[PDB]
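Undergrad: A single structure is presented below for examination.
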Amino acid sequence: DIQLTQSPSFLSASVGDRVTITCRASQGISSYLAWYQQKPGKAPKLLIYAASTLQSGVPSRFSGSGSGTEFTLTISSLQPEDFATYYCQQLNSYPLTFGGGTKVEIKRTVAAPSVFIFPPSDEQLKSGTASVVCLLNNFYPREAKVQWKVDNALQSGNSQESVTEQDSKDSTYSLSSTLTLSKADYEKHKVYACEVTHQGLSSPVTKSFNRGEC
Amino acid sequence: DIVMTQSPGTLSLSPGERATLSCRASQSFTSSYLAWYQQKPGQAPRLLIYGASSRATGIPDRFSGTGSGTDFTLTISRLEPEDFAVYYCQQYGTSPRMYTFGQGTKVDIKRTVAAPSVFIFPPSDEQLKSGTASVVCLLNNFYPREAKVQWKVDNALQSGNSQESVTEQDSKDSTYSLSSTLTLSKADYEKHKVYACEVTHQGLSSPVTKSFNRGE
Amino acid sequence: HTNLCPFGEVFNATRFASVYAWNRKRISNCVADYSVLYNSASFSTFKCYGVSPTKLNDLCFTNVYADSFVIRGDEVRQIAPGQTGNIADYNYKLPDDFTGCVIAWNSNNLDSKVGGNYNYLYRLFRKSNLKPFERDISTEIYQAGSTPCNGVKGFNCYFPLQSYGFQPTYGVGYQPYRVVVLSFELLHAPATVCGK
Amino acid sequence: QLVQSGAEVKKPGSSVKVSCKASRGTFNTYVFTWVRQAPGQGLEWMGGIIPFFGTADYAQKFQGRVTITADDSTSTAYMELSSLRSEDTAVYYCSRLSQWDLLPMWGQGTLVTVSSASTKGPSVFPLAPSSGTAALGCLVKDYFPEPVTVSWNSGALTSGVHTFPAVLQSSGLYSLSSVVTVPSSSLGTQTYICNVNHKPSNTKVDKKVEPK
Amino acid sequence: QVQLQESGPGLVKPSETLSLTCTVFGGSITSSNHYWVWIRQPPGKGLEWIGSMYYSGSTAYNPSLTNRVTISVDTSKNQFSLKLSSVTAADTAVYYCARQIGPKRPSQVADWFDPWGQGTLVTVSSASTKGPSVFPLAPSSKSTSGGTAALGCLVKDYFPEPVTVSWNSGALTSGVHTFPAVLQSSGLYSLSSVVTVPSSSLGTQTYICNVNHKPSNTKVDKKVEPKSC
Ligand SMILES: *[C@@H]1O[C@H](CO[C@@H]2O[C@@H](C)[C@@H](O)[C@@H](O)[C@@H]2O)[C@@H](O[C@@H]2O[C@H](CO)[C@@H](O[C@@H]3O[C@H](CO[C@H]4O[C@H](CO)[C@@H](O)[C@H](O)[C@@H]4O)[C@@H](O)[C@H](O)[C@@H]3O)[C@H](O)[C@H]2NC(C)=O)[C@H](O)[C@H]1NC(C)=O
């Protein structure tokens, strides 16, 4: 069984930088290698085959080279839409095997998040459960901190977060934090707020609403 | 002649498992061949494998065949619901004298052991007018297929005056049902009083008897 | 006699042998038809040498030999008298005075695996050419240099046999072909395989 | 792709001759054999013949009773079975080989029924339920030929119904039983009627089953 | 342009049998120079080749999947299928069908995959299927005078994955963010799909989120309006 080792596992480069990904085979497979690009939620897309032959329909900034055991994929000018996980694949011996993949993140200028807060709809309060959603929209870098305050009481253990993959056009991220409560516990308190801190912010941002008040 | 013996008698497998059927010959195949057939109820035999390891035309690739000399194998990698039928193996040869068949192997959808619900039916008063009595014993929904029915008339075990009939494996609960009919003349029927059928089955910890009293 | 010659047990062989280890079947004491061979249209190659197929049904022979193996398309040409190549020289050679027929058909649907069928082999190296109807199945390490190969493969030390690719996507010249070589001998003895 | 003659109905002690026409003149290179199969039973080889020589062989169980012939001019093989008994009721197959391949060609089969040949309707008798679930049914007895069709409540009642394959009695007639299991509470407030139809005799019997 | 459209159930109970089907478009499946393959990708993991098949019957399976893999082809329907029995939680993955190019000559560079199916997530779980409830995430009444506001839909309490969310039957994609689902403590998934629109359009433009959950045959079109007081 031929094993493919892909280095590095992750990398973060700026727009316009020159990126190089290495794929090392456990044995010498001559030029029997192909490269793939997998964007989030999509199937892998063929980029290079025969180690260096570019597939019809791939930007010329992509290129592959190498022979024997070590091969390299090179993006001469990284673009925002190039955020993906890249896989190599040996095409010499069965069973067919892939590399571990190299996730390529985009490094751009810092962007502060736009913060929104959504009360639980009257339709959901009828079900006995209350969900309060806080949105952090189009920010970079990925690291952000969301604190839930219910009547200035910091909450913990009743919130889950979810972050979108890097946007293919502005290279930003988006985060949603959902505060789950019971309808009884939701009606006991009044002021609901999510406090956001993110590198692009300069004093913490708090979006708040009052339960029942328009 | 060349005696062909198959095994197992009944192959109780769940859909999705791998089936393995054996075919044995009394003598090594000096100048002889081997085929495998599949037969569904009310249908003709259908050729699956020939030449020990040749898939016939249209047969799915999950059907495989191996063996040499005296021992041969019919392998089904993944059992499909359309594959639960009887399978035969026949050896043939260049000359006419060779041809002999195996006794067959039933591949049924496996299930847990289920004991039959036993019912007995006295002959109707309408049939008694005709001079013949027919007592019926129903073995309802059981598994495995093997079952035993014995008729006792005033504690006298009957023999040679009954006939059985077994349904196909049910498509919903994967069980079988048996019907045995005791046939006596009207004169011989009124000479006795207690009529019962004793059912012996794997699901029963002991033989179950269902009886009726001629009249009450 | 009365029994028919088991040509069904050689043409319809579920598995054929590799050309380097070609299987030979001896046919004797049987009525050999010859209508359905030349009448079946499954065969891609059907060339007879030394005798005509039409004049074959009404002719007697002491013995008939059925040799069967598998090669690729562009090597079918070499199954004929006076040919040269890897198959003719190192695997299966017909004599210059060959009297028989060569029958071949494409078996890509049977002898190809999507991972490549690597069960059919052919002899790639041999110190001398095979002389007619010789079968060489030795796997002696081929010493191609001075250095004595101590039975271990390596530099100038080969395995003499090479494997056919045989993938269903292969070109026609590299797809597998099953071959049957019927040779007829007329020794000084009453005959056993005639026909029609 | 052999083609056999149509179904036959014979009395005991009589003879039957089944034909098997070979697709064109493929005859001589072949050996033709005859295999029979009783209803619900296995396969049994009867004999074979080599057409080009007229040499025929038989199974000892049938030696004497069966004669297998062949006509090269019409590409047809024949099997004659004499002194027929009720146990000879079966589907009879002709099958062949080939000189230059190993492949079994089979005919479509010929049904031969050996019994007193009449066309009569069945007598339907009720299988009354015994006095949480109970069983009841109908006894479709003494009819010929196959088959009969049975429905319950004219197709309304299908759950728990078992219609058994018919058995051939020694009288030459068929007997069939069809039963159904129902909850014991519905015995006094649900009429159960089995619908027996026998097309060969144009028989339509609707019999109501009663708890005595 | 050859296309592959796969289909099949996204939920299989343990020890049962996974079954998927791939339909070829813009080309025949009886290709004399291509294989028809299956490839799976566990969530958060790499790619694993399952098997390859030629239209005439031959197969090659990954030895890491033992003898519980069978690929089949239906030439009369331009389809090829995959079957995986005795599935465990280790079989939960997004399964792709793809076309592999075969070599025409010995030692020819081939065996790459192009094109691919869209991918079908199959979850191995005995848990029952539940369709989601769709609640609106209304834009705030405050908002701005002529800036940008945010609205969305809350897709809560469904199993298994996935659900698909579009806006205005696909006519709204700019500014949309459909977040990856989170597995709540109740064992059911939940996600939210949001979109940023100008505040001036909140009274003159409708916004409907189209939620689809194939495992439960659920289709919900939910309108998201500014909340009235
Ligand atoms: C071993 O031999 C068998 C049988 O060979 C047949 O008989 C010999 C004498 C020659 O004439 C051969 O050409 C014959 O094929 C071979 O099996 C055959 O394989 C082919 C595929 O290569 C099958 O072709 C199919 O045919 C289907 C329809 O056939 C119609 O015509 C046949 C006449 O032969 C008839 O029997 C049948 O009822 C139909 O009316 C077709 O639907 C399908 O798509 C495909 O084209 C062929 O059917 C097979 N034979 C039979 C009788 O079915 C083996 O290939 C051979 N093996 C080797 C290694 O040589």
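Along the chain as shown, the residues are counted starting at 1.
When the header is checked for method, it gives X-ray crystallography, 3.7 Å.
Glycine too: its Cβ is placed from the backbone N, Cα and C atoms.
In case it's useful when we look at the structure, here is the feature table from Swiss-Prot:
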VARIANT   C:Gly8 to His (Swiss-Prot position 339)  In strain: Omicron/BA.2.75, Omicron/XBB.1.5, Omicron/EG.5.1
VARIANT   C:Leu37 to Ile (Swiss-Prot position 368)  In strain: Omicron/XBB.1.5, Omicron/EG.5.1
VARIANT   C:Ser40 to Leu (Swiss-Prot position 371)  In strain: Omicron/BA.1
VARIANT   C:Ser40 to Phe (Swiss-Prot position 371)  In strain: Omicron/BA.2, Omicron/BA.2.12.1, Omicron/BA.2.75, Omicron/BA.4, Omicron/BA.5, Omicron/BQ.1.1, Omicron/XBB.1.5, Omicron/EG.5.1
VARIANT   C:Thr45 to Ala (Swiss-Prot position 376)  In strain: Omicron/BA.2, Omicron/BA.2.12.1, Omicron/BA.4, Omicron/BA.5, Omicron/BQ.1.1, Omicron/XBB.1.5, Omicron/EG.5.1
VARIANT   C:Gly115 to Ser (Swiss-Prot position 446)  In strain: Omicron/BA.1, Omicron/BA.2.75, Omicron/XBB.1.5, Omicron/EG.5.1
MUTAGEN   C:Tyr122 to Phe (Swiss-Prot position 453)  Decreased HLA binding to NF9 epitope. Increased binding affinity to human ACE2
VARIANT   C:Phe125 to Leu (Swiss-Prot position 456)  In strain: Omicron/EG.5.1
MUTAGEN   C:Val152 to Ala (Swiss-Prot position 483)  Increased resistance to neutralizing antibodies
VARIANT   C:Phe155 to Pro (Swiss-Prot position 486)  In strain: Omicron/XBB.1.5, Omicron/EG.5.1
VARIANT   C:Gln162 to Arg (Swiss-Prot position 493)  In strain: Omicron/BA.1, Omicron/BA.2, Omicron/BA.2.12.1
MUTAGEN   C:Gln162 to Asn (Swiss-Prot position 493)  Reduced host ACE2-binding affinity in vitro
Undergrad: Select the most exposed residue of C:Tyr122, C:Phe125, C:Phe155, where exposure means the fewest other Cβ atoms within 10 Å, treating these as the recorded positions.
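TA: So among C:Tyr122, C:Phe125, C:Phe155, the recorded positions given, the one with the fewest Cβ atoms within 10 Å is C:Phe155.
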Undergrad: Under 8 Å Cβ to Cβ from C:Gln162 (variant position), same chain, six or more residues apart: give me those in sequence order, or none if nothing qualifies.
TA: C:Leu121, C:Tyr122, C:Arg123, C:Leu124
Undergrad: Under 8 Å Cβ-Cβ from C:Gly115 (variant position), six or more apart in the same chain: what's there?
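TA: Same-chain residues close to C:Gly115 (variant position) (Cβ under 8 Å, separated by 6 or more) are C:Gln167.
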Undergrad: Given the recorded positions C:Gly8, C:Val152, C:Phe155, state which is nearest to C:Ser40 (variant position) when distance is taken between Cα atoms.
TA: C:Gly8
Undergrad: Among C:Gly8, C:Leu37, C:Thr45, C:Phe125, these being the variant positions, pick the one whose CA is nearest to that of C:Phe155 (variant position).
TA: C:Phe125
Undergrad: Sort the recorded positions C:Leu37, C:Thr45, C:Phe125, C:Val152 by C-alpha distance from C:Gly8 (variant position) and give me just the closest.
TA: C:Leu37
Undergrad: Just to be sure I understand the packing, how many Cβ atoms besides its own are within 10 Å of the Cβ of C:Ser40 (variant position)?
TA: 15
Undergrad: Quick check for the class: what is the C-alpha distance, in angstrom and rounded, between C:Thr45 (variant position) and C:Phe125 (variant position)?
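TA: Their Cα atoms are separated by 27 Å.
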Undergrad: Using a Cβ cut-off of under 6 Å to any atom of ligand 1, determine which of the variant positions C:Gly8, C:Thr45, C:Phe125, C:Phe155 qualify.
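TA: Qualifying residues: none.
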Undergrad: Considering only CB atoms and a limit under 8 Å, which recorded positions from C:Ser40, C:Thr45, C:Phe125, C:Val152, C:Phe155 lie near chain D?
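TA: Near chain D: C:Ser40.
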Undergrad: Write out which of the listed recorded positions, namely C:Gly8, C:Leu37, C:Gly115, C:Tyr122, C:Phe125, C:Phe155, lie with a C-beta under 8 A from a C-beta of chain E, sequence order kept, or 'none'.
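TA: Only C:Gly115 pass the 8 Å Cβ test.
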Undergrad: Under 8 Å Cβ-Cβ from C:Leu37 (variant position), six or more apart in the same chain: what's there?
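TA: Looking at Cβ-Cβ distances below 8 Å from C:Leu37 (variant position), excluding near sequence neighbours, one finds C:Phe7, C:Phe46, C:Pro53, C:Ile103.
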Undergrad: Expressed to the nearest Å, what is the distance separating C:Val152 (mutagenesis position) and C:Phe125 (variant position) at their Cα atoms?
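TA: Cα of C:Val152 (mutagenesis position) to Cα of C:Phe125 (variant position) measures 16 Å after rounding.
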Undergrad: Return one of helix, strand or coil for C:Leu37 (variant position), based on DSSP.
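TA: DSSP assigns C:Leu37 (variant position) to helix.
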Undergrad: Would you count the other C-beta atoms found within 10 angstroms of the C-beta of C:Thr45 (variant position) for me?
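TA: Counting Cβ neighbours of C:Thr45 (variant position) within 10 Å gives 17.
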Undergrad: Specify the count of other C-beta atoms within 10 Å of the C-beta of C:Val152 (mutagenesis position).
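TA: So the Cβ neighbour count for C:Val152 (mutagenesis position) comes to 7.
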Undergrad: Check each of C:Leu37, C:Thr45, C:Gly115, C:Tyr122, C:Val152 (the recorded positions) against chain A and write down, in sequence order, those whose C-beta lies under 8 A from a C-beta there; write 'none' if there are none.
TA: C:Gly115
Undergrad: Let me know how many other Cβ atoms fall within 10 Å of the Cβ of C:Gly8 (variant position).
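TA: If we count other Cβ atoms within 10 Å of C:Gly8 (variant position), we arrive at 21.
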Undergrad: For C:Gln162 (variant position), which of the three DSSP-derived states applies: helix, strand, or coil?
TA: strand
